[PDB]
Amino acid sequence: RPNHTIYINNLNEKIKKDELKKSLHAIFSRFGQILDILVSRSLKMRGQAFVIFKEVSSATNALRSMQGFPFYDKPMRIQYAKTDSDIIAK
RNA sequence: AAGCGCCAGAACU
RNA sequence: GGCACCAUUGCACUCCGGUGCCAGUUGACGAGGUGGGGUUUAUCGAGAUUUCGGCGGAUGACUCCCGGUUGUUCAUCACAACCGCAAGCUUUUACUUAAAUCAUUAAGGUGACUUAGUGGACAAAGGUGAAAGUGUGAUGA
Ligand SMILES: O=P(O)(O)OC[C@H]1O[C@H](O)[C@H](O)[C@@H](O)[C@@H]1O
Ligand SMILES: [Mg+2]
Ligand SMILES: [Mg+2]
Ligand SMILES: [Mg+2]
Ligand SMILES: [Mg+2]
């Protein structure tokens, strides 16, 4: 179902952790207030992100508008997160 | 300101 | 930490697949010490993940040569042990700021770590002064 956090994958792996967190705060700021973007570069989490919006409504507009968007030469793939992130739980 | 300086191994990022 | 390649299309709150090539970082805490030449693996303790491993210095040690001191006062040659603006040996005696580690808390840095402050201590060698003992002979004098 719908969620506060959108799971983004198919992102370019060659890009550093910190500059990516700012590169997709540059785009997803349009849809609403972003709390924290979580990005790793490990074998598991290589080329995927978890952008956390304040409101769910913003995450839906983000999924609708940014689906298939070419970002670092690669079209983004956005799904809703399977579970709630441990910052919305509070 | 001379147990002082440097950094090729090693170790850690 | 960073580029190239290999492999990965995937739900997470102390980092975290692999090799290669770079890059960065750590890599001695104070005390002490220089007549000249040779020789050599260069003094003292503190700490305890590398203060390890490598290279460079270096005031060490010995050994000779040079120059001295002391050997009861001032002089020459021996000899003896010393010393390199100090100087025979023994017996005793104050001065001789340790600094890091430790603990802590700010600053910078992506991070490894770095700078600095604060708290409190704890050395050895050395050296510099008391004092009692004591150490030549010849030659002149
Ligand atoms: O300590 P090393 O890396 O062996 O270096 C050699 C010398 O280093 C320093 O100079 C020390 O004061 C000497 O005591 C030591 O002989
Ligand atoms: Mg030092
Ligand atoms: Mg010193
Ligand atoms: Mg060394
Ligand atoms: Mg050496």
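Using Swiss-Prot numbers, chain A covers 7-96, in order.
We read in the header that X-ray crystallography, 2.8 Å was used to get this structure.
Placed from the backbone N, Cα and C atoms, the Cβ positions cover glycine too.
Note on A:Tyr13 (mutagenesis position): other Cβ atoms within 10 Å of its Cβ, all shown chains, come to 16. A:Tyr13 to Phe appears in Swiss-Prot as a mutagenesis experiment; the accompanying note says: Substantially reduces RNA binding.
Long-range Cβ proximity for A:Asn15 (mutagenesis position), meaning a same-chain Cβ under 8 A and a gap of 6 or more residues, is found for A:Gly53, A:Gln54, A:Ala55, A:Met82, A:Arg83, A:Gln85. In Swiss-Prot, a published mutagenesis experiment is listed as A:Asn15 to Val, annotated Abolishes RNA binding.
Quoted from Swiss-Prot, the note attached to the mutagenesis of A:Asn16 to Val states: Substantially reduces RNA binding. Within its own chain, A:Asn16 (mutagenesis position) has A:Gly53, A:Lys80, A:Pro81, A:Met82, A:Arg83 as residues 6 or more apart in sequence whose C-beta sits under 8 angstroms from its own.
Annotation of the published mutagenesis A:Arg52 to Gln in Swiss-Prot: Abolishes RNA binding; the original residue is retained in the structure shown. For A:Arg52 (mutagenesis position), the count of additional Cβ atoms within 10 Å of its Cβ stands at 11 [all protein chains shown]. A:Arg52 (mutagenesis position) falls outside any helix or strand according to DSSP and counts as coil.
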In whole Å, note down how far the CA of A:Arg52 (mutagenesis position) lies from the CA of A:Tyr13 (mutagenesis position). 13
